[PDB]
Every structure is written in structure tokens, then in C-alpha cells.
Amino acid sequence: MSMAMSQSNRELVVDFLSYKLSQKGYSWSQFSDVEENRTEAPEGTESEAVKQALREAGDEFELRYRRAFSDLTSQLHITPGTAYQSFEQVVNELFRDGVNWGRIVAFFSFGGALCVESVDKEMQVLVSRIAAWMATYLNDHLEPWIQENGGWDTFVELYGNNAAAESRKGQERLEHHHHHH
Ligand SMILES: O=C(NS(=O)(=O)c1ccc(NCCSc2ccccc2)c([N+](=O)[O-])c1)c1ccc(-c2ccc3sc(CCc4ccccc4)nc3c2)cc1
């Protein structure tokens with residue numbers, strides 16, 4: 001008997017990773033062929049879920065916790081001889097005190113920095129690794145958690161764009177009340 005999980009989480013590591021990379025100037029990728037059509041009106045077009053949410057939180061994280069993050073990225077020096085263990089360790093402590101969206105996003109970034117550091121050392125080859133190491137920890141040290149707090153749907157409904165605006169809707173309203181009161 002055996003069993004596994006989904007892949008969504010993994011998609012986050014890739015999508016985000018790329019973002020953290022592009023933000024630094026890097027990128028790298030490839031193309032291919034499949035099969036599809038279209039006939040309406042092409043344009044940027046954007047979503048409004050984990051993708052957008054995750055990113056934002058990431059940028060704001062290093063902003064509010066510029067030090068809390070920096071000091072972290074300096075706690076682990078990824079290398080070819082580095083063992084996935086040395087990784088799951090550092091991330092463990094930062095996650096020792098229970099689990100909360102905050103630490104979650106604050107964590108994701110940790111990895112992003114690792115990649116930025118790898119490329120800086122002309123070792124982008126690592127990116128692929130750290131990327132897999134995350135999807136492994138997120139599915140063995142978070143999955144069970146994220147599924148106990150309403151998955152991501154909740155994270156995007158709390159500390160997310162559509163959510164941010166939603167919050168204001170109320171406030172701007174409440175204030176109007178006391179005023180008319
Ligand atoms: O912010 C946090 N929590 S929150 O109140 O739930 C929150 C606060 C703000 C936001 N968003 C607004 C932007 S700020 C932000 C901050 C964090 C995440 C996302 C956003 C969000 N959120 O979006 O989910 C959540 C938060 C922020 C930082 C840390 C944090 C920082 C450094 C370290 S170093 C360490 C172990 C050391 C150690 C290292 C190695 C080896 C051994 C020991 N553990 C750490 C934990 C822990 C929690």
C-alpha cells in the first residue's frame with residue numbers, strides 16, 4: 001500500500017521562483033508545441049488567486065521583515081554538496097512555532113533567495129533542485145496544514161488582492177455609518 005498528493009503546491013514553487021528570478025533580472029526558459037486556438041481578444045489578462053496572492057505577500061515580506069529574512073537567507077549556504085537534510089532543518093526551526101500563513105509566505109521567500117544566490121554564482125542548475133526540495137517539504141510539512149485551514153482559498157481570501165480591496169469595502173462603509181449615526 002502507498003499514496004501521494006497533488007501537484008498544485010509544486011506549481012507555486014515554479015511560478016514564484018521564476019518571479020523571484022525575473023525580479024532579479026534572470027529568467028531562462030524554453031518553448032514547444034501542443035495544440036490550441038483562439039478568437040476573441042488577446043491581452044495581458046490576469047487571475048486573482050494563489051498566484052497573485054503568493055507573490056504580493058512575498059514582496060511585502062522582505063519589506064516588513066527585511067531583516068527577519070536577510071538574516072535567514074544567511075543561515076543556509078546552498079551548494080552542490082549540500083544535503084536536502086541541511087535544508088529541511090533550517091526551514092524546520094522557522095516553522096517550529098506552529099504554522100501560520102505568515103511563516104508560510106515568509107518561508108517561500110527563503111527559497112527564492114537561495115536561487116538568486118545560486119545564479120549569482122553561475123549555479124542556476126541548483127534552481128531545479130531547491131525547487132524539488134520545496135515541493136517535498138510543502139507536501140510533507142505543510143500540505144496537512146494547508147488542508148486544515150481551508151487550503152489556499154483562505155489565504156487568498158485573507159491576505160490577498162481581491163481580499164485587500166474587500167476589506168476596505170467594509171471599513172469605508174463602517175466609517176460612513178458612525179458618521180451618519
Ligand atoms: O508575518 C509573520 N506572521 S503573520 O502575523 O501571520 C503575517 C504578517 C503579515 C503578512 N502580510 C503582509 C506583508 S508582511 C509578511 C510577513 C511574513 C510573511 C508574509 C508577509 C502575512 N501574510 O501575508 O500571510 C502574515 C511572520 C513573519 C516572519 C517570521 C519569521 C521571521 C524570521 C525568522 S528566523 C526563524 C527561525 C530561525 C532559524 C533559521 C534557520 C535555522 C534555525 C533557526 N523563524 C522566523 C520567522 C514569522 C512570522
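Think of each number as a place in line: the chain as shown, counted from 1.
How was it done? The header gives solution NMR.
Cβ from N, Cα, C; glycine included.
Swiss-Prot annotations:
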MUTAGEN   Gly102 to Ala (Swiss-Prot position 138)  No heterodimerization with BAX
MUTAGEN   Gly112 to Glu (Swiss-Prot position 148)  No heterodimerization with BAX
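A simple way to gauge crowding: the CB of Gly102 (mutagenesis position) has 12 other CB atoms within 10 angstroms, across all the protein chains here. If you draw a 10 Å sphere around the CB of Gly112 (mutagenesis position), it holds 26 other CB atoms from the protein chains shown. Under DSSP, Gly102 (mutagenesis position) is assigned to a helix (H, G or I) in the three-state scheme.
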